[PDB]
Each structure stands twice: as C-alpha cells, then as structure tokens.
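Peer 1: If you scroll down you'll find the structure; I have some questions about it.
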Amino acid sequence: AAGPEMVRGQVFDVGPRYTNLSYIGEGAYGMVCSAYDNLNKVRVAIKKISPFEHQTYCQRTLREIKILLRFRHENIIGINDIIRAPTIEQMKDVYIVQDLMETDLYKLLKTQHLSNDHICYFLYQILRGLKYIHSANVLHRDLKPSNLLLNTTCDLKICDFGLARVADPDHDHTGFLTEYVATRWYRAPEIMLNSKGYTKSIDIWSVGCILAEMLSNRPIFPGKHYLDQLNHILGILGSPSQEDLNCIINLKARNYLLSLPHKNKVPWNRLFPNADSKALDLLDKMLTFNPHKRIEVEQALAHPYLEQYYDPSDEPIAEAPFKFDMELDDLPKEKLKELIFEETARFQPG
Ligand SMILES: Cn1cnc2c(NCc3ccccc3)nc(NCCO)nc21
C-alpha cells in the first residue's frame, strides 16, 4: 500500500496518473482494471501483463504491442499508454492502457437478443476493421465474439492480436490434422485438413461464424474437440463437391473426406428462420468450404446487405504492410524481454 496498489491481492500500479482502480476481471496471466486517466479525466482500461517468465507469453505480448502501436483505426482497440519500470532489470510486469469499453460481443450475446439493425452495423464494423488489418498484410487469427469489444454507443473494436501473423499464402500448406492454437469453434475447415492459417480467408471464415452466432445467439460450429469441429462444419455445408476436393491435393485429408457418408446442405433460412435474406446470402459466401472461393473482406463490405454503410472512401487501409523481424516464432525469452522494453520506450519520460 505504501507505494504500489493492491487489488484483491497482487500488486497493480499505474504511477501518479491512473487512479480509482476498479477490478474489471482477468483471463490468464493478466489482470484488468478500470481506473482514471487523471490527464484525460476518463476511466481507461488497464491490463497487467507479466510474460517474461514464459517465452511464448513474451512473443504474443510483443506482436500484440507492435501491431497495435503501429495500427490506428476506429474499429481496432489501441494502446493509449504502457506502464513499466524505468529499467529492464526492474521490469517484472507491463501495463497497457486502452480505451475502456462497456462489454464484448460474447457477454452481450449471452443475454441480449440482437436486432437486424444491430447485426448489420456490428458486421459492417467487424469488416471495416478487418479490411484495415488485412490491408496491412496482417491476419488476426483469433476472431470470435470475446475479442470484439463494444461500448454503450454500440461502437465495435477488434482486440487481441496475440496470435496475429503477417500473411504468407505461399507457405500455408501442411499435412492433415495439423495442431492449431486459435479458438476451435471459429476455426476454418482447411485448418483440420491442410492449412497453416497463413491466408486471409482464415479470418473471413471466423467472421462468418460470428455473423451466424449474432443471428442465433448460439455458436454455429461448437465442436467438442479438434476433429469434431470439422464434423460440425460438414453437417451444415454438406459434403464438399468434386471441385472443392480437387483443390485439396493432400491425400490424407482428401481420403478422410471421401471416407465420409454424403450429406446434403442444410439451408440457411432453415437454420435462421426470421433472419434477413441479404444477410444469409453474405453468410453463405463467408462460410464457403473452398478457401479460394470464399468472399474477401472488401467484397463482403460491398454486399447489398451492408449497402446503408458501404463507403470505400470511409473504409481506411494501412499506410504500409506489416512484418516482424523474427517470423518463424523461435526467439529467446531474454531478447524478447529486451524488444518489449524498447517497444514500450516511447511512453517513458526520463
Ligand atoms: C482493453 N479493454 C477495454 N475495455 C475493456 C473491458 N470492459 C468492460 C468489461 C468488464 C468485465 C467483463 C467484460 C467487459 N473489459 C476487459 N477485460 C475483462 C475480462 O473480460 N478489457 C477491456
């Protein structure tokens, strides 16, 4: 108490700027708290991060900081500030200050039904942000309701780029049933068949899953485990056609799909009855089995369904593509801590 602040145990400083600390939750190796940007007189959001122990926790922390700091879009959360010790030796944790939000799509969907006007505007915002993210050659890779924060003005902001990668379509193939870290339910089908998740189409499939969940207040493909996820997807889209199967040259995946009993397509309007017809048509294009035929972000924005919002001159793209001077993951826990230290240097006086 005579120095750092304690919130339900554990320390949680902010220096002489953020006050009125109020628990806001947690999640994993990090504690969140609303407070008070005494400078801006607003209650910011502060996440307590301490990854220097786990090497991977350090890389997710770095690219999240790198990406967010270099990005600037109304539909992407930003980093207002970052609190850390003055020395690398003294730095145990790192605090990131971010515009506070009222809730997230996950929590919202848990109790409030969405109106079409609400669904349309949310989708438009998800896609408007994604076009900027993809324009920077970056893939979010973990798009799901819990990563979409909203405030009381219904404004939406994409967050959580801990698993984001710089696109790389040329090095995307891989063998059948290749492990993945991203949230199962919103995982594209090709992930379980022969994709590393290095193409932009991976993000669009996720958004499609979000669209569906917003239409029904329940996850469209809630696969219990890794392979069940694919089984869920196929129960609705039906068996892939000859063409779609041909794109898959990887034999193991192809033979798996072929060993399966044929099943027909489950109609969308039958899955979501009192749901806009134009929306379901966009949902169809998004949840396309073949990654190559899947609609692209800019294409989706120009869909009749989003006509009342579509305005390309008001849908910004990044000043320049993104790249991490490591790409391949592998990088020592120490160095990472050093890189994190310098990446957060701009917020330190002297
Ligand atoms: C960066 N950030 C901005 N607003 C919030 C916020 N706003 C409201 C809030 C409070 C409690 C639960 C969900 C949402 N909650 C969280 N995370 C808490 C873990 O869910 N992070 C935020």
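What you see of chain A is 6-355, where the numbers are those given in Swiss-Prot.
So this one's X-ray crystallography, 2.2 Å, going by the header.
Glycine is treated like the rest: Cβ placed from N, Cα and C.
Features from Swiss-Prot:
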DOMAIN    23-311  domain 'Protein kinase'
BINDING   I29, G30, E31, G32, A33, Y34, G35, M36, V37, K52  ATP binding site
MUTAGEN   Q117 to A  Reduced affinity for DCC. Strongly reduced affinity for DCC; when associated with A-123
MUTAGEN   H123 to A  Reduced affinity for DCC. Strongly reduced affinity for DCC; when associated with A-117
ACT_SITE  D147  active site, proton acceptor
MUTAGEN   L155 to A  Reduced affinity for DCC
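Walk me through where these features lie, including what they touch and how far apart they are.
Peer 2: In sequence order, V37 are the residues of the chain that are 6 or more apart from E31 (ATP binding site) and have a CB within less than 8 Å of its CB. DSSP gives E31 (ATP binding site) a coil state; it is part of no helix or strand.
Close to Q117 (mutagenesis position) in the fold, though at least 6 residues off in sequence, lies no residue with a CB less than 8 Å from its CB.
According to DSSP, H123 (mutagenesis position) sits within a helical segment. The Cβ of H123 (mutagenesis position) lies under 8 Å from the Cβ of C159, each of which sits 6+ residues away along the same chain.
Residue environment of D147 (active site, proton acceptor) contains 21 other Cβ atoms, counted within 10 Å of its Cβ in all protein chains.
The secondary structure of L155 (mutagenesis position), as reduced to three states from DSSP, is extended strand.
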Peer 1: For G35 (ATP binding site) and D147 (active site, proton acceptor), determine the Cα separation and express it in whole Å.
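Peer 2: Pair distance, Cα basis, whole Å: 18 Å.
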Peer 1: Sequence gap of 6 or more, Cβ distance under 8 Å: name the residues on the same chain that satisfy this around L155 (mutagenesis position), in order along the sequence.
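Peer 2: Within the chain, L155 (mutagenesis position) has Cβ neighbours under 8 Å at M106, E107, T108, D109, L110, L113, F127, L161, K162.
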Peer 1: Among the recorded positions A33, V37, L155, name every one whose Cβ is found under 6 angstroms from ligand 1, counting any of its atoms.
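Peer 2: Among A33, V37, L155, near ligand 1: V37.
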Peer 1: Return the count of C-beta atoms lying within 10 angstroms of the C-beta of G35 (ATP binding site), excluding that atom itself.
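Peer 2: The answer is 18 other Cβ atoms.
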